[PDB]
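Engineer: Please read through the structure below; I'll follow up with questions.
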Amino acid sequence: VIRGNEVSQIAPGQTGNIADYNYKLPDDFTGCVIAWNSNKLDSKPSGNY
Amino acid sequence: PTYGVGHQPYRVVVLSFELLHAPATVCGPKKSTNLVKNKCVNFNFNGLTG
Amino acid sequence: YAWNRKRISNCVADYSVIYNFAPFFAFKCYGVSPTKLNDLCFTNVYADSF
Ligand SMILES: *[C@@H]1O[C@H](CO)[C@@H](O)[C@H](O)[C@H]1NC(C)=O
């Protein structure tokens, strides 16, 4: 689970925060990425930790 | 939920496939066919057309 | 029709704080790349807001 600002970082040949320090994809990747919104499942009015 | 549209949660599932590496273990839905020889046909061996 | 232009100069530009400032989706560029903006540098920056 990530935020909307870093969905484009889940790609080959990209740097940043998620793509470089948490989850790095190889340059010769052969696969498919599926991302969808989860505001009704993983959100709380008090904040999520 | 009050936050902006660029800061919403997003569930990500990433599927990675390995191919042309080993004898095949997982394969998609396609029925088999009996084998003939000594005649040129349109073969299909685990997704290799020809 | 009266868009505001701000001249950004004589400072150190960090582009990693733009995502925290505004909840947008895509940092769409045309001449450069979003991930390479902290390495190289320019003469002047102009920000046009509307
Ligand atoms: C925007 O500026 C206002 C006024 O200082 C401040 O209250 C608010 O927290 C700022 N928002 C962001 C995202 O910086």
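So for chain B, numbering is Swiss-Prot's, and the shown residues are 499-548, in order.
Per the header: electron microscopy, 3.3 Å.
Every residue gets a Cβ built from N, Cα and C, even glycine.
The following feature annotations were taken from Swiss-Prot:
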- B:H519 to P: Increased resistance to human covalescent sera neutralization (MUTAGEN)
- B:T547 to K: In strain: Omicron/BA.1 (VARIANT)
Engineer: Which residues, sitting 6 or more apart from B:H519 (mutagenesis position) on the same chain, put a CB under 8 Å from its CB?
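Structural biologist: In sequence order there is nothing to list, since no residue at least 6 apart has its Cβ under 8 Å from B:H519 (mutagenesis position).
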Engineer: Around the Cβ of B:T547 (variant position), how many other Cβ atoms lie within 10 Å? Please give the count over every shown protein chain.
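Structural biologist: For B:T547 (variant position), the 10 Å Cβ neighbour count is 7.
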Engineer: Should B:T547 (variant position) be counted as helix, strand, or coil on the basis of DSSP?
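Structural biologist: Once the DSSP labels are grouped into three classes, B:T547 (variant position) ends up as strand.
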